[PDB]
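First comes the structure, then the notes that go with it.
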Protein chains: 4
Amino acid sequence: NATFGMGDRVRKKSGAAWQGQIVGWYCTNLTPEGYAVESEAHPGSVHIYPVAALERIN
Amino acid sequence: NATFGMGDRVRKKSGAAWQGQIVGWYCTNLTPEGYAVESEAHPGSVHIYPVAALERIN
Amino acid sequence: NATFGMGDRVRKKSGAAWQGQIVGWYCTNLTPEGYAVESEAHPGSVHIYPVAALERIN
Amino acid sequence: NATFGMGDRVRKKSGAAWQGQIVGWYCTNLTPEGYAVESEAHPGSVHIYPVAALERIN
């Protein structure tokens, strides 16, 4: 039901930047569809974001 | 292959504290088995950790 | 010029929760007045937020 | 008493990567000397770390 899948390259749409691959997912009441994204610039660094904060890029 | 599953209550074993439910998972080369945990004290706040940093509690 | 000072007890006003003492500060173009807050529930755990996200409590 | 000052360029020494400018500081019992660092790769993104995790670079 997934907007993204593992390995998709995405970026944060606005505010503080973040860009890299989907490496996981999470689900809470506040964020029913969330993803973990490993930075392509800082290997090993991972942030989690709601789907609405991210967009897929080539 | 999962050490934990969704909804398990866990806590960080040492250093900065964290405690609440598993709400997701992630996988990188640095952390091949990682989990997202929603704080039971601060609803909506989620941290991600490697499995070795966490332990299941009742 | 500080809205808060070290040791003030504050909480996040909305969205994911966070509550505890001011333990530091930071400044970027996106967040020209930001604070570090140590959770009173999870000792050692610290989040940083823009001033507009926080409010002082007793 | 500061190891680093505002604007110093630093990087994380090991594990997950992080690199950019010092933009703040914090102090807790677990981390009596900590810094906020804004990523030079992801503008607006800031992480906090203990001094021992960081090193100054040119």
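Just so it is clear, chain B uses Swiss-Prot numbers, and the residues here are 21-78, in order.
Heads up, the Cβ atoms here are built off N, Cα and C, so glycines get one too.
Under the heading substrate binding site, Swiss-Prot lists B:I68. The Cβ of B:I68 (mutagenesis position) has 22 neighbouring Cβ atoms from other residues within 10 Å, across all protein chains displayed. Secondary structure at B:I68 (mutagenesis position), taken from DSSP and collapsed to helix, strand or coil, is strand.
According to Swiss-Prot, the mutagenesis experiment B:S65 to A carries the following note: No effect. Around B:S65 (mutagenesis position), a 10 Å sphere centred on its CB holds 24 further CB atoms from the protein chains shown.
Among the mutagenesis experiments that Swiss-Prot reports, B:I68 to L or M is described with the note: Decreases affinity for dihydrofolate about 5-fold. Decreases affinity for NADPH about 7-fold.
Sequence-distant contacts of B:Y69 (mutagenesis position), defined as residues of its own chain at least six apart whose C-beta falls under 8 angstroms from its C-beta, comprise B:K32, B:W38, B:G54, B:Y55, B:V57. B:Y69 to H appears in Swiss-Prot as a published mutagenesis result, with the remark: Decreases affinity for dihydrofolate about 9-fold. Decreases affinity for NADPH about 60-fold.
Here the residue is the original one, while Swiss-Prot reports the published mutagenesis B:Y69 to F with the comment Decreases affinity for dihydrofolate about 9-fold. Decreases affinity for NADPH about 22-fold.
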